[PDB]
Amino acid sequence: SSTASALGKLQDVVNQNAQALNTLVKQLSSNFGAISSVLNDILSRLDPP
Amino acid sequence: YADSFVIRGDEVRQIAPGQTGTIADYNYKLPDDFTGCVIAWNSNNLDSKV
């Protein structure tokens, strides 16, 4: 009841899963060397070729 | 398939896939994945009148 941090293992599992999911979602905003990170902008600004 | 016609001299480079122009979108448009060849040659002595 009193002392905390006695259940580190399960907390670590939850934190790892949440962090991995969060960074996977975060990766969308990256550029990867393209013009922009959003498809609609580069679609409406340039012709297909 | 052989498609023949006559064009203005300056629009000859509108005849290519993924191009925009006057004749390119209103008269003759090629598909992006077109395979084949294009032949262009002047006809001043024949298709021009004084």
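In chain A, numbers come from Swiss-Prot; the residues present are 939-987, in order.
Heads up, header says this was done by electron microscopy, 3.3 Å.
Note: Cβ is positioned from N, Cα and C throughout, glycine not excepted.
According to Swiss-Prot, the protein carries these features:
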type	residues	note
VARIANT	A:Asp950 to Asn	In strain: Delta/B.1.617.2, Mu/B.1.621
VARIANT	A:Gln954 to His	In strain: Omicron/BA.1, Omicron/BA.2, Omicron/BA.2.12.1, Omicron/BA.2.75, Omicron/BA.4, Omicron/BA.5, Omicron/BQ.1.1, Omicron/XBB.1.5, Omicron/EG.5.1
VARIANT	A:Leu981 to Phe	In strain: Omicron/BA.1
VARIANT	A:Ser982 to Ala	In strain: Alpha/B.1.1.7
For the C-alpha pair, I'd like the distance in angstrom between A:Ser982 (variant position) and A:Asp950 (variant position), rounded off.
44
I'm trying to understand the geometry here, so how far is the Cα atom of A:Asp950 (variant position) from the Cα atom of A:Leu981 (variant position), in Å to the nearest whole number?
42
